[PDB]
Structures are given as C-alpha cells and as structure tokens.
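Participant: Got a structure for you, written out below as structure tokens; questions coming shortly.
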Amino acid sequence: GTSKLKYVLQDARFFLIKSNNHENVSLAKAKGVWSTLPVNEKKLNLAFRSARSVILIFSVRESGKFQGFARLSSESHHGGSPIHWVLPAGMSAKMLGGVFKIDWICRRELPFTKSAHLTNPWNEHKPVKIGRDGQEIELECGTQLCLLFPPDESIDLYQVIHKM
Ligand SMILES: CNc1nc(Cl)nc2c1ncn2Cc1cccc(Cl)c1
C-alpha cells in the first residue's frame, strides 16, 4: 500500500538532486550516501534539523528521468571512506567532502513525461523536472511527485518511520 509512504512524506521537505552521471547515483543506491556542493550541503543541514523528513529526489542529467528518492538520515559528516565518486569536469573531491547518510524510499525510475502536470512554486511554477541541483520543491508538489513513482516493494518503510 501507500499508507506508510504517505506518513513518511507528511510535513516533509523535498529537494531536487541533479547528478551529472549515473555512476554516482548507482553508488548512492549501493552505499546509502550522497554528497553535494557546499552551497547545497548547508541548505540540507538546515533542512534536516527543521523537518521530520528531508527527501532527496534524484535525476541524472540528460536521462529524461528521475532515478528514485531517499530520506536524509543524518547531517553531513566529514572523514572516512573517500567515496569513489566519478568526478565531473569542474569537480574536486574536496567539494564532495561532506557525506550525508540516506535511506532509499524508492529506487525505481520515473520518466519526466509522467510529471508534466506538476509545477514547483519555488521555481516560478516551472515543471518540477526543471531546476538546478539543490532546488527546493514545495510540499504539495513534492508529495505528488513522490506518489507518482512506481511502488518499490523491495523496501520496508517500518524502519524509516522509527528513525523519525
Ligand atoms: C556525488 N555528487 C554529485 N555527482 C555528480 Cl556526477 N554531479 C553532481 C553532484 N552533486 C551535484 N552535481 C551536479 C553538478 C553541480 C555543479 C558542477 C558539476 Cl561538474 C556537477
């Protein structure tokens, strides 16, 4: 069902994550971690303290799709396993310092064609697929977007609810 999912999304905050390549999203799904640039890292740390759930919605640039969504389980933390991110052009490993732990809620894809009816008030009511890395998505838009993804029956949200 969708009842536990709706409970996790209650009063959540949502952020669009834009990755330049598929390898980093695959790594994030395997290891339960994400790293972003310092401007977005500061925003996510503030949001994590402010809301019962902070949801990252992932899209690989040029894929025409979202690749899933996950809930922050921690603020960013430095020191340890230099996650073997595949660095794009103007990207250092010091920029991707700061590792958040995340719990995946859905690892299934959603094509942009399915979200064309959803606009984001925090980005001028442009279609929710449009936005820079770190763009916040308003509650109602974000909730509806997450509910469009195919159910991921491999995930049990019982443990996620207990983190809350
Ligand atoms: C593991 N984290 C990330 N991995 C990848 Cl491949 N792209 C990311 C990531 N975070 C933001 N972006 C998009 C981007 C923003 C500004 C400059 C560049 Cl070159 C790319």
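Every residue number used here counts from 1 along the chain in the order it is shown.
Cβ coordinates come from backbone N, Cα and C, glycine included.
According to Swiss-Prot, the feature RNA binding site maps to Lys18, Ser19, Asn20, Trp34, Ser35, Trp85, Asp133. Swiss-Prot lists 12-149 with the feature domain 'YTH'. Here Swiss-Prot describes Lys18 to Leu (Swiss-Prot position 361) as a published mutagenesis experiment; the accompanying note says: Does not affect ability to influence alternative splice site selection. Quoted from Swiss-Prot, the note attached to the mutagenesis of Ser19 to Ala (Swiss-Prot position 362) states: Does not affect ability to influence alternative splice site selection. Annotation of the published mutagenesis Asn24 to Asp (Swiss-Prot position 367) in Swiss-Prot: Abolished binding to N6-methyladenosine (m6A)-containing RNAs; the original residue is retained in the structure shown. Under its mutagenesis annotations, Swiss-Prot gives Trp34 to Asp (Swiss-Prot position 377) the following note: Abolishes RNA-binding and ability to influence alternative splice site selection. Annotation of the published mutagenesis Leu37 to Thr (Swiss-Prot position 380) in Swiss-Prot: Reduced binding to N6-methyladenosine (m6A)-containing RNAs; the original residue is retained in the structure shown. Under mutagenesis, Swiss-Prot gives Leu44 to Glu (Swiss-Prot position 387) with this note: Does not affect ability to influence alternative splice site selection. Listed in Swiss-Prot is the mutagenesis experiment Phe66 to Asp (Swiss-Prot position 409), annotated as follows: Abolishes RNA-binding and ability to influence alternative splice site selection. Listed in Swiss-Prot is the mutagenesis experiment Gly68 to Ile (Swiss-Prot position 411), annotated as follows: Abolishes RNA-binding and ability to influence alternative splice site selection. Looking at Swiss-Prot, you'll find the mutagenesis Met95 to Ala (Swiss-Prot position 438) noted as follows: Reduced binding to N6-methyladenosine (m6A)-containing RNAs. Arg132 to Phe (Swiss-Prot position 475) appears in Swiss-Prot as a mutagenesis experiment; the accompanying note says: Reduced binding affinity for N6-methyladenosine (m6A)-containing RNAs by 9-fold. Under the heading of mutagenesis, Swiss-Prot lists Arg132 to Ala (Swiss-Prot position 475) and annotates it as follows: Reduced binding affinity for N6-methyladenosine (m6A)-containing RNAs by 100-fold.
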Participant: If we check Cα distances from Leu37 (mutagenesis position), which of the binding-site residues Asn20, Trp85, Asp133 wins as closest?
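Facilitator: Nearest by Cα distance to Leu37 (mutagenesis position): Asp133.
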Participant: List the mutagenesis positions among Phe66, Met95, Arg132 whose C-alpha is within 10 Å of the C-alpha of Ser35 (RNA binding site), in sequence order, or say none.
Facilitator: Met95
Participant: Measuring Cβ to any atom of ligand 1 with a strict under-6 Å cutoff, which of the recorded positions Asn20, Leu44, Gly68, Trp85, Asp133 qualify?
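Facilitator: Only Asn20, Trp85, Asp133 meet the Cβ criterion.
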Participant: To the nearest whole angstrom, state the Cα distance for the pair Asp133 (RNA binding site) and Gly68 (mutagenesis position).
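Facilitator: Approximately 15 Å lies between the Cα of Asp133 (RNA binding site) and that of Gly68 (mutagenesis position).
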Participant: Return one of helix, strand or coil for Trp34 (mutagenesis position), based on DSSP.
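Facilitator: It is in a strand.
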Participant: Could you state the CA-to-CA distance between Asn24 (mutagenesis position) and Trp85 (RNA binding site) to the nearest Å?
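Facilitator: Roughly 6 Å, rounded to the nearest whole number.
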Participant: Can you grab the distance from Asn20 (RNA binding site) over to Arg132 (mutagenesis position)? Cα atoms, rounded to a whole Å.
Facilitator: 12
Participant: Of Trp34, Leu44, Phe66, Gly68, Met95, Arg132, which mutagenesis positions are close to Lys18 (mutagenesis position), meaning a Cα within 10 Å of its Cα?
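Facilitator: Hits: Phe66, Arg132.
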Participant: At the Cα level, what's the spacing in Å between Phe66 (mutagenesis position) and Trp85 (RNA binding site), rounded?
Facilitator: 19
Participant: Within 10 Å of each Cβ, count the other Cβ atoms, then let me know which of the mutagenesis positions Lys18, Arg132 comes out lowest.
Facilitator: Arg132
Participant: Ranked by the number of other Cβ atoms within 10 Å of their own Cβ, which of the mutagenesis positions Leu37, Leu44 ranks first?
Facilitator: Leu44
Participant: Within the domain 'YTH' (12-149), count helix residues (DSSP H, G, I), strand residues (E, B) and coil residues, in that order.
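Facilitator: With helix first, then strand, then coil, the domain 'YTH' (12-149) has 40 helix, 40 strand, 58 coil.
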